[PDB]
Amino acid sequence: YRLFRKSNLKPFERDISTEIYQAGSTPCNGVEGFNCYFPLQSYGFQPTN
Amino acid sequence: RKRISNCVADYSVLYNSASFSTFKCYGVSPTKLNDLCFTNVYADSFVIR
């Protein structure tokens, strides 16, 4: 599930783009770094959960 | 536990600085922090492993 995204989706819109969301001052165009992270995130789904 | 009140909490020099290797807010985003009004702020500082 996508943790964060630049904008707010209009209703019934799908987003698959996995480009590294850059929130930091430096754009981190290649990979993560200064407040730059992978938009998607997995669930910690568990029977213990 | 230092109390912070009646002041502006601008994070222009805090968030944009790369000197902090760990910056994560559990309630709001740093981008929306600058435009969110608050109340009495308590600052707690320590050194750990």
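Note that chain B is numbered according to Swiss-Prot, with residues 355-403 shown in order.
Every residue gets a Cβ built from N, Cα and C, even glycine.
Taking the Cβ of B:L368 (variant position) as centre and 10 Å as the limit, one finds 14 other Cβ atoms among all the protein chains shown. For the natural variant B:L368 to I, Swiss-Prot gives this note: In strain: Omicron/XBB.1.5, Omicron/EG.5.1. The structure shown keeps the original residue.
Recorded in Swiss-Prot as a natural variant, B:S371 to F carries the remark: In strain: Omicron/BA.2, Omicron/BA.2.12.1, Omicron/BA.2.75, Omicron/BA.4, Omicron/BA.5, Omicron/BQ.1.1, Omicron/XBB.1.5, Omicron/EG.5.1. In this structure, B:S371 (variant position) belongs to neither helix nor strand by DSSP; it is coil. Neighbour count (other Cβ atoms within 10 Å of the Cβ, all protein chains): 12 for B:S371 (variant position).
Under its natural variant annotations, Swiss-Prot gives B:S371 to L the following note: In strain: Omicron/BA.1.
Under its natural variant entries, Swiss-Prot includes B:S373 to P with the note: In strain: Omicron/BA.1, Omicron/BA.2, Omicron/BA.2.12.1, Omicron/BA.2.75, Omicron/BA.4, Omicron/BA.5, Omicron/BQ.1.1, Omicron/XBB.1.5, Omicron/EG.5.1.
Recorded in Swiss-Prot as a natural variant, B:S375 to F carries the remark: In strain: Omicron/BA.1, Omicron/BA.2, Omicron/BA.2.12.1, Omicron/BA.2.75, Omicron/BA.4, Omicron/BA.5, Omicron/BQ.1.1, Omicron/XBB.1.5, Omicron/EG.5.1. A C-beta separation below 8 Å, combined with a sequence spacing of at least six in one chain, links B:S375 (variant position) to none of the other residues.
Under its natural variant annotations, Swiss-Prot gives B:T376 to A the following note: In strain: Omicron/BA.2, Omicron/BA.2.12.1, Omicron/BA.4, Omicron/BA.5, Omicron/BQ.1.1, Omicron/XBB.1.5, Omicron/EG.5.1. Neighbour list (B:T376 (variant position), Cβ cut-off 8 Å, at least 6 residues apart, same chain): empty.
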